[PDB]
Amino acid sequence: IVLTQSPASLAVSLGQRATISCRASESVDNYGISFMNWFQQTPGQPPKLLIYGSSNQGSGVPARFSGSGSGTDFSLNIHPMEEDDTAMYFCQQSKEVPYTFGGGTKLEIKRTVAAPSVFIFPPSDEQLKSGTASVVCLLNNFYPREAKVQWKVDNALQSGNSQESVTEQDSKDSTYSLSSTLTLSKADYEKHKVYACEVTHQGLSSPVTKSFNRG
Amino acid sequence: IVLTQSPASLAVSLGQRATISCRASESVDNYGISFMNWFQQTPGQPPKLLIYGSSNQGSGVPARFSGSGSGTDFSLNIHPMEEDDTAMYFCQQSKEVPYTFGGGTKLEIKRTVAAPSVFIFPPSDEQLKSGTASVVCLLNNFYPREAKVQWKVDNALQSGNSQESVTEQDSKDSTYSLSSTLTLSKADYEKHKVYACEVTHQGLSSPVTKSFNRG
Amino acid sequence: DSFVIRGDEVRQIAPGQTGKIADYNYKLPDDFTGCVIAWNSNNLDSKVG
Amino acid sequence: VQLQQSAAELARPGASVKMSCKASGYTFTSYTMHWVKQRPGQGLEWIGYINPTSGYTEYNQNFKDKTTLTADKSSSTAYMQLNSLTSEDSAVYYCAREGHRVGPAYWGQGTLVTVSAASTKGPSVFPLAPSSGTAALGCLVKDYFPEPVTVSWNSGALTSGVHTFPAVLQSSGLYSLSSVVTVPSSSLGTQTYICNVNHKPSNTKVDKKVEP
Amino acid sequence: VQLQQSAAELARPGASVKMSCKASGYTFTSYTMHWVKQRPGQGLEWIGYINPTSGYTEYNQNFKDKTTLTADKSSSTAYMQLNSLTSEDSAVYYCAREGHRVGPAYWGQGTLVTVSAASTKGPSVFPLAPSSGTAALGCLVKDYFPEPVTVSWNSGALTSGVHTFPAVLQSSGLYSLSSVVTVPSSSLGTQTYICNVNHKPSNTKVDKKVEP
């Protein structure tokens, strides 16, 4: 059985109803009862059982979490959603011998769309001595996570050469932080002058480009 | 009062006895009389009162239908079975405030077991352009209803992706017809070559396979 | 015979009934020359959590 | 005894529907009115009944909260109001009058209530061409809403051997059906076959030819 | 119900690794033990389960060849044997106890397996200086093995605006990360900022000054 987890990435403000839906390839109802399970995993922690069976709640589970559904269509609902509910949720089946987990949903707290803080980092001179040059693009305190970062070296697009990192949502700021690193050998790095990072995001009406000249 | 009804589907030849037995959890008997009623519902028509009380016949009810029984056991008898008597039959109780209907029983005429006419249809090119492909398996002029339609995509068992539809019994041929559709995305459909429909039926010595390769 | 049951399954406490509670936990005979009383105890037997 | 009802009410989830049952051929002041639900291809569940003379309404335990029943003796009509509709409520409701000690004795036609989020969508029809005795072909009608869709062959010129399978509800909220027909092998290269599909809620009349 | 595991198993491809899961708070003989694989930042897949009293082992079809399960009731623990480790097998593995009709009901911490032929290498940290309100600066830590690295600013005296992005593994098998801080442009010429990088596996402690 393959478990499909409709919407697997949602953002909801405090006190809002959140629904995560799971669908199964085959019926998971057996012996009258349902054998479907919902697990919660906070970052850095082992998954914890929220809902064993279709509706029954696990140990130490607040009443906010609720499970419903029948046959192959199931839903997890958290209406009084609050702070530490930011976690990854899984829908799992126990009807057949191969236990299968759903895709998983990262439930995140919503905040109004913000304009990214864009800045650029030229490679350090001591790095240039070692024959490598890494130029960094910094996006600070922007929402949502969806953003397009493009490197422009002398008005040329580069792909397959950049590494991307994104931090987790801030507990207080509730805005993402994003870092793009473009790495090159020294000989190719000095071969061009204008290095730019272009960012496209919802909080920007048009793409914003920050450029610098080497030296 | 929960009502338990005799088999859901009855297959009897024309002019033969058709017996539908309905049992009640508590005694429907009260004030001497029996409040166990029998309803008929032709598809596309509202339910019609056949038998009010245990045995009294409703208005405009032919002599074919007869009601019998008492206490917690009741029966409906149709000896001169007629082609018009194809409908869905319910047993109902009127003793207590919650009027409870039976599970229902569909009456169909019996004929000789017929070998299904198997067919398969690949999706149209216009449909393929739409990014969705539906392959069809067709079963024409088969009796009885018991039939299994199995999808083999490159000799792989598929489940949870096929929808089956069954037509009502034909007026003259009196044989069922079935259509099972497997729906897939165009990229997923074009990743496989051999598509087969397996038909398991009573009238066949072995299941009948109908397979084609894409394009 | 005193016990606590779910609200819906009170309909299963009767002669000739079927279900999880009736067929597995407390089965009532067909004759049952007696009475059945049920009342809500949400305030008494339900605690937060 | 004549009972007349509304016609095929369709509502988005959470909405409220007020539904009418007109009565004629009897007093309507001396016989109570029952309302009963039937899900398609399923059994019947009694909703509840009203006394037209005295406004005493009693409902089934399952439907007590969601349903309100009233009467209007001036126009001789019964009203049923469903609040906070769900996908489960999509079913055919019947209004019946008491008779022969039967609760819902005399029923009136039947009215279909459909609850869904998706709106009207035009049907897309694709020809099932015969594979390369008796051969088969057809047409597939997918992604349409709501019922019904009337499909024929050659504007009804081809009727024998025609099987229009009942619609099936997909997970996307729409419906799809197959209209198939079997033809002799000698007519494949000679006669043109066209399926005509008509969807009146969407005003969509489409004629598609099927070719080998 | 406490489940305890080993920590930080590192192996070169082709080796074998043994995982031990101690159990406490229950008899350990009445509940089967399940093992679950999770690639970092990915979904979960069930590996297999073992019965304590009778060594009845069941495995997923995919992991049948490369996984072995043993149970020691004498010391009340379970062992997983992985053979021929490969780059895909690098993941966090959990041991769980059966309960509430759940296979993996009660989970115990988690043990990480890193499959790589690389060796211990010291990180190199580079001052990402401000470009010539508030501006941004930081440090780039590159070419270290393995994770993690403790990164701080002013020995923890600078916490506002500190973003230490999670590391990304490179094609060379080495890790790269960046730690950035936003500060007012007034303190660029006055306040001193130093990034502290600690990598215990290589025992590398570096303090790098950042200046415009």
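Following Swiss-Prot, chain C shows residues 398-446, kept in their order.
Method reported for this entry: electron microscopy, 3.4 Å.
Backbone N, Cα and C atoms are what each Cβ position is placed from, and that goes for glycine too.
Record note (Swiss-Prot), natural variant C:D405 to N: In strain: Omicron/BA.2, Omicron/BA.2.12.1, Omicron/BA.2.75, Omicron/BA.4, Omicron/BA.5, Omicron/BQ.1.1, Omicron/XBB.1.5, Omicron/EG.5.1; complete loss of interaction with host integrins. The unchanged residue is displayed. In the three-state DSSP classification, C:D405 (variant position) falls within a helix.
C:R408 to S appears in Swiss-Prot as a known natural variant, with the remark: In strain: Omicron/BA.2, Omicron/BA.2.12.1, Omicron/BA.2.75, Omicron/BA.4, Omicron/BA.5, Omicron/BQ.1.1, Omicron/XBB.1.5, Omicron/EG.5.1. Sequence-distant contacts (6 or more apart, same chain, Cβ under 8 Å) of C:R408 (variant position) comprise C:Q414.
In Swiss-Prot, a published natural variant is listed as C:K417 to N, annotated In strain: Beta/B.1.351, Omicron/BA.1, Omicron/BA.2, Omicron/BA.2.12.1, Omicron/BA.2.75, Omicron/BA.4, Omicron/BA.5, Omicron/BQ.1.1, Omicron/XBB.1.5, Omicron/EG.5.1; May enhance affinity to human ACE2 receptor. For C:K417 (variant position), the number of other Cβ atoms no farther than 10 Å from its own Cβ, over all displayed protein chains, is 13.
Natural sequence variation is annotated in Swiss-Prot for C:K417 to T, with the remark: In strain: Gamma/P.1.
In the three-state DSSP scheme, C:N440 (variant position) is classed as helix. Among the sequence features in Swiss-Prot, the natural variant C:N440 to K is noted as follows: In strain: Omicron/BA.1, Omicron/BA.2, Omicron/BA.2.12.1, Omicron/BA.2.75, Omicron/BA.4, Omicron/BA.5, Omicron/BQ.1.1, Omicron/XBB.1.5, Omicron/EG.5.1.
A natural variant is reported in Swiss-Prot for this position, C:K444 to T, and the note states: In strain: Omicron/BQ.1.1.
Among the natural variants that Swiss-Prot reports, C:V445 to P is described with the note: In strain: Omicron/XBB.1.5, Omicron/EG.5.1. According to DSSP, C:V445 (variant position) sits in a coil region rather than a helix or strand. Residue density at C:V445 (variant position): 5 other Cβ atoms are found within 10 A of its Cβ, drawing on all protein chains shown.
According to Swiss-Prot, the naturally occurring change C:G446 to S is described as follows: In strain: Omicron/BA.1, Omicron/BA.2.75, Omicron/XBB.1.5, Omicron/EG.5.1. Neighbours of C:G446 (variant position), defined as other CB atoms within 10 A of its CB across all chains, total 9.
Here C:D405 (variant position) is positioned 21 angstrom away from C:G446 (variant position), judged by their C-alpha atoms. Of all the variant positions listed here (C:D405, C:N440), it is C:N440 whose C-beta has the fewest other C-beta atoms within 10 angstroms. Taking Cβ-Cβ distances under 8 Å and a sequence separation of 6 or more, C:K444 (variant position) has no neighbours in its chain. Contact with chain A, taken as any Cβ pair under 8 Å, is found for none of the variant positions C:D405, C:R408, C:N440, C:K444. In the three-state DSSP scheme, C:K417 (variant position) is classed as helix.
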